[PDB]
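The block underneath contains the structure these notes are about, expressed in structure tokens.
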Amino acid sequence: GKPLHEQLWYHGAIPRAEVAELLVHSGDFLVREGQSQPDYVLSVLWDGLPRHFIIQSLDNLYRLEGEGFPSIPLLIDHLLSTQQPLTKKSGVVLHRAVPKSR
Amino acid sequence: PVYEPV
Ligand SMILES: [Cl-]
Ligand SMILES: [Cl-]
Ligand code: NA
């Protein structure tokens, strides 16, 4: 598939301050490079505040707390198509993909 | 920085 870094919703090395400027409505999301740590982050606006979920990488899979996917785009598209919460604890759901400012 | 418990 199309590599992660070419996805319209992959923003690379943007800091948290920029995430808060780019996400506007609940369920707006982007994926970015880690800032204080090296793993990818799925950042999602929920009730006015960004929530930051580290995407775990292991055994050739990517996951949050559920299924393992062979790529991050597949994880994202699954979350969007099922509308399942990213975690049971959070209740956060993806609704729409925020494009990279560039 | 705070991250979601996952
Ligand atoms: Cl990539
Ligand atoms: Cl920041
Ligand atoms: Na989808």
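Please read every residue number as a count from 1 along the shown chain.
Heads up, header says this was done by X-ray crystallography, 1.2 Å.
A Cβ is built for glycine as well, from the same backbone N, Cα and C atoms used for every other residue.
Quick look at what Swiss-Prot annotates:
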type	residues	note
MUTAGEN	A:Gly12 to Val (Swiss-Prot position 463)	Abolishes kinase activity
MUTAGEN	A:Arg32 to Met (Swiss-Prot position 483)	Abolishes pTyr binding. Abolishes association with microtubules. Abolishes autophosphorylation. Reduced kinase activity
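A Cα-Cα distance of 5 Å separates A:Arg32 (mutagenesis position) from A:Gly12 (mutagenesis position). In three-state terms derived from DSSP, A:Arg32 (mutagenesis position) belongs to an extended strand segment.
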